[PDB]
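Below is one structure, written out as structure tokens, with a few remarks after it.
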Amino acid sequence: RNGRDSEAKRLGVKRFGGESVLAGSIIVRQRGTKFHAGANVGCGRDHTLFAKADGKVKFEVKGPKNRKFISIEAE
Amino acid sequence: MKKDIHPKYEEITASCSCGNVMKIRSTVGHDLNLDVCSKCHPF
Amino acid sequence: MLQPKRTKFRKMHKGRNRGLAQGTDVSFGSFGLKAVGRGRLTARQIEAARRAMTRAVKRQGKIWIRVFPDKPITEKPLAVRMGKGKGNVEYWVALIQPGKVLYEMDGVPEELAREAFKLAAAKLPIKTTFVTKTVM
Amino acid sequence: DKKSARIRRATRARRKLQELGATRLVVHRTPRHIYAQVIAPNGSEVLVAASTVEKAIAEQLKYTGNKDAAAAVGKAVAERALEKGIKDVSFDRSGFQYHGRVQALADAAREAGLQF
Amino acid sequence: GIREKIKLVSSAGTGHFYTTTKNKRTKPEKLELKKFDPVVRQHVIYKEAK
Amino acid sequence: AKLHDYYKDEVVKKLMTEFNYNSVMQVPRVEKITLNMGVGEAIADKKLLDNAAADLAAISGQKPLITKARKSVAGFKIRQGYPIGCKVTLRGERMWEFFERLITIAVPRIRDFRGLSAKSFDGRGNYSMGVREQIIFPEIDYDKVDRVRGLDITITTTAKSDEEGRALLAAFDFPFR
RNA sequence: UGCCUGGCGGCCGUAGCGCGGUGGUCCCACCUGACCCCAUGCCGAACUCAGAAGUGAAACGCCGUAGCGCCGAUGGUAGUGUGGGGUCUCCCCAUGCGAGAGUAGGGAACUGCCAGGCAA
RNA sequence: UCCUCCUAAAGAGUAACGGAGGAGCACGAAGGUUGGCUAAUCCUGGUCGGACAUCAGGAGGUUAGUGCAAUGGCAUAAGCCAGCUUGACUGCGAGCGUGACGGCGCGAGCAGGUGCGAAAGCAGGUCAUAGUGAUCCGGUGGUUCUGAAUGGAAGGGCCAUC
RNA sequence: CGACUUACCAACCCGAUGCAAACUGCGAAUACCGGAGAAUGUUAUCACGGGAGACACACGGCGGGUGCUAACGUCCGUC
């Protein structure tokens, strides 16, 4: 009675650390918030992370819970 | 202390049979008559 | 007939038996039977070997079983075409890698221990050897 | 714990101001000596501070830790900030209800030039 | 799908309307939301209707 | 309030001498009292909750609040968020007068009295007890009520253990039979 | 410049827990009252206002202690890219990368800005 | 047909009559904002009350909860309570993700007019991921856009919707 | 109403030993994305236009599902 499946949602990181992006570009597609928005990064209703400014994207770990953050520096 | 939601807490004097009289604020009403108290009792 | 209770899933993938054994040392008794070959032992084989030693030692000492099946195996019924879903679970097997200690034992002389293990190994499908508890 | 509850209360506001990147006026209140501070967006340096703990401001008001004290400190931060140059700031409750002394300090500050 | 669709008609003379859904079994009374009417470019009261 | 002055007059000294503490605040002191009434039969007739709350307002000096079930359990046929009891917590000054009424007019009027228990301690310094009937308190006339349900009392203090809590209560001439 | 104290950060368990000691000149906390401001799905509990008597008990800060958590080598082992070999449902050789766990050990923090008291 | 996990070989994708489960909704609030709050499970004392109702204290730190299966996420809570509300708004939309295509998804910002807050600010539905059906034909309301000699009308077009 | 023993059943925990595609307090090698640089390659790259064919694949190595770790079996990934 098996045989059912769902179409893959093509999640994952779209832009990796150290590459320039344009404002509004999608950086990470995720179900929850595995990565939290940092500086110049906005979070969508579906927890999508997009660039709010033009620059280089970088990843880092911050906070007491060592949770991962994505930031953008104007470079 | 909320208003017009609590019962009246007026003072009232109560005395028991063994001659002990004390003033207490409560909701007993108008008058009270007692026979025993903390003392004068076979506790 | 060792078997788990209320396992999470009825069926599981075949997998592979690559790798190397972890429980390679005697931990409970003073003597043990180490696995030299690679393969899988069914629940029936484990029971048969256990009965052989208990009779050999005449219920003297202690017996430790260091392997549990915890892996269902299916088998299609005779005269059944391929497909139409996974087969029904039939028996449970334990994957054995070289160096795995199968049974442990204590409370008997070394001489009597050797024959007891030899009888058990005669009813197993994998090459085995006799080992003794090491000091550290 | 009073402190733990207060920090938990103000964490969301502090994070919101931090990511917004704007100078924030932070006020700390106690049974005596209400404090006030101005913090740069990075959060690493203090532009200017005032309070009733120093004799320069504690030599006039009868008692420190009342509405009058809050107005004095709220006013005191004003001309200091105006003299420094910074005009716009973001008020931070720091977990203190914006009702009494905190409100009085903010009201004195906003009417004294630090509109927010 | 017991929930059924309704029409919200602006209180102004304009014919603009919104469309939504509601459950008549639980909340049988009318709906009086205050929404934006672009024909008059003002926020007005919208009444439920068919 | 009278006993509060009595407590502040020499009881603190009595606590001071017996435990010879370093400071004055080290002595245990009561901070609040709590009244509980786990009626339980709200399901059979929820209408009785209001009057069950009413009498607690007679004993207490304020309006009770109705407590709701923490969770639903099939063994009691109770769903989450369903009121199944009421409680009252009183502190400040009003607790003192109620403490008078309990220690002077209530305990003596216990039907088939035998003595207040002394082993009713939670292990940290808090005292709890229960009563059979309401008529112990003077605020019941025996004709306006027709129920046998009781209530529970609990007094909590700043004691770090039972020994000082028992000693502090003994200073309040508790029976402790 | 130093012992301290409060606030805002950096950094985030070598930074966190447990046990013992230590602090009231200021600051901090507890604490008195609350008619008024404010609040309790009841309570000055919590929040808020008017105060400073008393206190360092609790909490908080600092010191000591490894009793835990935590960090952690070197070596070896497992795995593995590429090219070969075997008694090929698994392994070995040459070369490159190289864990996890464990062991020796480390460890009971460091640091920037502002404000206040004492000694300087 | 759609959703979640595994198979799937640490980017994405990836088959089988392979192994497990769900959906064809719900909600004018379960939405927006402001303010406040922080579980499960155990130990001790206490009337009915009893292992399991409610009260008090202690260990615990999220094993709780999150309208619905699963995965990911959630203390700044996305979890729980209350006040005021309709941003579940209109016209757009830089720039991206995803598809052979039809299409689907995210979105700063601008104009108009609103709600909450002292304010910075948040709000273009709901913690996210299922709750859905192209085109044709026809119905309803608005709009002189058109309206085959002219003025109208019928019928079409455009917009909203069935 | 105090209270006690046990040749006997046993929860939760502690010490040691294992197992897991649908467990992860850890975590590679490769692969993939982006940037800089030299050499090399008949622009090997991308965009647009004209014309196609093909959409029955097979075996071998490696990682797997299925089958009996059977099949010159069957179904995927990569060469």
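So how was this one determined? The header says electron microscopy, 2.4 Å.
A Cβ is built for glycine as well, from the same backbone N, Cα and C atoms used for every other residue.
These features come from Swiss-Prot:
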BINDING   B:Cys16  Zn(2+) binding site
MUTAGEN   B:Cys16 to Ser  No Zn(2+) binding
MUTAGEN   B:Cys18 to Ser  Binds Zn(2+) normally
DSSP says B:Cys16 (mutagenesis position), in three-state terms, is coil
Taking the Cβ of B:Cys16 (mutagenesis position) as reference, which residues of that chain separated by at least 6 in sequence fall under 8 Å from it? B:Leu34, B:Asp35, B:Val36, B:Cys37, B:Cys40
For B:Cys18 (mutagenesis position), list the number of other Cβ atoms lying within 10 Å of its Cβ atom. 12
